[PDB]
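Novice: Here it is, the structure in full.
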Amino acid sequence: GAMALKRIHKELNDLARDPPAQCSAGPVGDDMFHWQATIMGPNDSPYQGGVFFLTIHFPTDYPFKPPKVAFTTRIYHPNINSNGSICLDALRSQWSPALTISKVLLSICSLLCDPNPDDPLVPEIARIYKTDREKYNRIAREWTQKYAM
Ligand SMILES: [Cl-]
């Protein structure tokens, strides 16, 4: 309804006025409720140099339910699966209307930097992250080269 549209426009404007570091987001075309986003691989992470795309769909009662957010770029990470689904509590049980796309993008950036142990969406990647970090990094770098450049 009009409440969601007002908030979504305000958030688009918030991102333009204070352009993050290393992320962007906004409507695909003219559909305010369907956005794209991009996140640059953080420096000093195995994703450095990559560019990762995401899709975002706002519900019609945003901001009082969460947006649906998924990666569209393949990534080697314990909490993001091959469907691009993202295990992040803010997008589920922990949503609040005080969260915004900017905060969500910052949280996903931090998640790339430091995975969540409790949430292995891809159990084998979570295992290599815990047991052999240098191997995890090497493979995450290789997938950044293959998919995100
Ligand atoms: Cl508002």
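We count from 1, first residue shown onward.
If you're wondering, the header gives X-ray crystallography, 1.5 Å.
Cβ coordinates come from backbone N, Cα and C, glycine included.
Got these off Swiss-Prot a minute ago, pasting:
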ACT_SITE  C87  active site, glycyl thioester intermediate
MUTAGEN   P66 to A (Swiss-Prot position 64)  Abolishes histone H3 ubiquitination and decreases interaction with PHF7
MUTAGEN   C87 to A (Swiss-Prot position 85)  Catalytically inactive. Loss of ability to promote FBXW2-mediated GCM1 ubiquitination. Inhibition of TNF-alpha-induced degradation of NFKBIA
MUTAGEN   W95 to A (Swiss-Prot position 93)  Abolishes histone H3 ubiquitination and decreases interaction with PHF7
MUTAGEN   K146 to E (Swiss-Prot position 144)  Abolishes histone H3 ubiquitination
Novice: I'm trying to understand the geometry here, so how far is the Cα atom of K146 (mutagenesis position) from the Cα atom of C87 (mutagenesis position), in Å to the nearest whole number?
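Specialist: With distance taken Cα to Cα, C87 (mutagenesis position) is 23 Å from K146 (mutagenesis position).
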Novice: Suppose we draw a 10 Å sphere around the Cβ of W95 (mutagenesis position). How many other Cβ atoms does it contain, all chains included?
Specialist: 17
Novice: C87 (mutagenesis position) has how many other Cβ neighbours within 10 Å of its own Cβ?
Specialist: 19
Novice: Any same-chain residues 6+ apart from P66 (mutagenesis position) with CB under 8 Å of its CB? Would you list them in sequence order, or say none?
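Specialist: Expected: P59, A90, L91, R92, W95, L99.
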